[PDB]
Amino acid sequence: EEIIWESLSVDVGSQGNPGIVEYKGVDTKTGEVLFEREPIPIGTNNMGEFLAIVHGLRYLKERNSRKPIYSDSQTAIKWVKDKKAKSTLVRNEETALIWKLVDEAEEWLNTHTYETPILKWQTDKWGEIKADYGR
RNA sequence: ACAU
DNA sequence: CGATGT
Ligand SMILES: [K+]
Ligand SMILES: [Mg+2]
Ligand SMILES: [Mg+2]
């Protein structure tokens, strides 16, 4: 119904899908960029959406912040809830980096606690998520 | 179908 | 138009 402005918003950006993947997190109210991941040579949109949420969880936990996280990705929200990223991306030499990060993100979820609400950004009602890459 |  | 996902 109402945007929770006191929140962190995350999004992926890519060149190709699968392709080069990056992600970032922003203050929903101001758009200030709070973190940005260096581009990963090959990944999928959903792997990047997933890593962005988990990075957000770790970022907020380290800062003792109880703000929620917004993502526009139905898929990534579910993967985080399940602590399991059910990607179809082949595991080979060229995808090793993204899969290492995904494996490590699952491992973090399996060894840490958090109460952060992970909320669906309602693009149809509110426009593009504030972390969007505009592409 | 819906979400990207 | 193509791909990633539930
Ligand atoms: K974009
Ligand atoms: Mg997105
Ligand atoms: Mg976007």
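By Swiss-Prot numbering, chain A shows 61-195, in order.
Heads up, the Cβ atoms here are built off N, Cα and C, so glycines get one too.
Noted in Swiss-Prot for the protein shown:
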| type | residues | note |
| --- | --- | --- |
| BINDING | A:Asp71, A:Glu109, A:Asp132 | Mg(2+) 2 binding site |
| BINDING | A:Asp71, A:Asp192 | Mg(2+) 1 binding site |
| MUTAGEN | A:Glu109 to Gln | Loss of activity |
| MUTAGEN | A:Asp132 to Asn | Loss of activity |
| MUTAGEN | A:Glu188 to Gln | No effect |
| MUTAGEN | A:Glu188 to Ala | Strongly reduces activity |
| MUTAGEN | A:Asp192 to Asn | Strongly reduced activity with manganese. Loss of activity with magnesium |
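Features as recorded by Swiss-Prot, highlighted on the structure.
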| residue | record | DSSP (3 states) |
| --- | --- | --- |
| A:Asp71 | Mg(2+) 2 binding site | strand |
| A:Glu109 | mutagenesis position | helix |
| A:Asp132 | mutagenesis position | coil |
| A:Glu188 | mutagenesis position | coil |
All-chain count of other Cβ atoms within 10 Å of A:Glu109 (mutagenesis position): 25
Cβ neighbour count (within 10 Å, all chains shown) around A:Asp71 (Mg(2+) 2 binding site): 24
Listed recorded positions among A:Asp71, A:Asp132, A:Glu188, A:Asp192 whose Cα sits within 10 Å of A:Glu109 (mutagenesis position): A:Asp71, A:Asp132
Residue among the mutagenesis positions A:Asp132, A:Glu188, A:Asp192 whose Cβ has the most other Cβ atoms within 10 Å: A:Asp132
Cα-Cα distance linking A:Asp71 (Mg(2+) 2 binding site) and A:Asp192 (mutagenesis position), given in Å to the nearest integer: 6
Distance-selected recorded positions near ligand 1 (C-beta under 6 Å), from A:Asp71, A:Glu109, A:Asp132, A:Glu188, A:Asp192: A:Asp192
Env. residues of Mg(2+) 2 site, Cβ within 8 Å of mean position of A:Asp71, A:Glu109, A:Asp132 Cβ: A:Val70, A:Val72, A:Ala112, A:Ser131, A:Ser133, A:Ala136, A:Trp181, A:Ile189, A:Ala191, A:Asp192
Length of the line joining the Cα atoms of A:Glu188 (mutagenesis position) and A:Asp132 (mutagenesis position), in Å: 9
Recorded positions close to ligand 2 - of A:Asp71, A:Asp132, A:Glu188, A:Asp192, only those whose C-beta is under 6 Å away: A:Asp71, A:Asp132
Rounded inter-Cα distance in Å - A:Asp132 (mutagenesis position), A:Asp71 (Mg(2+) 2 binding site): 8
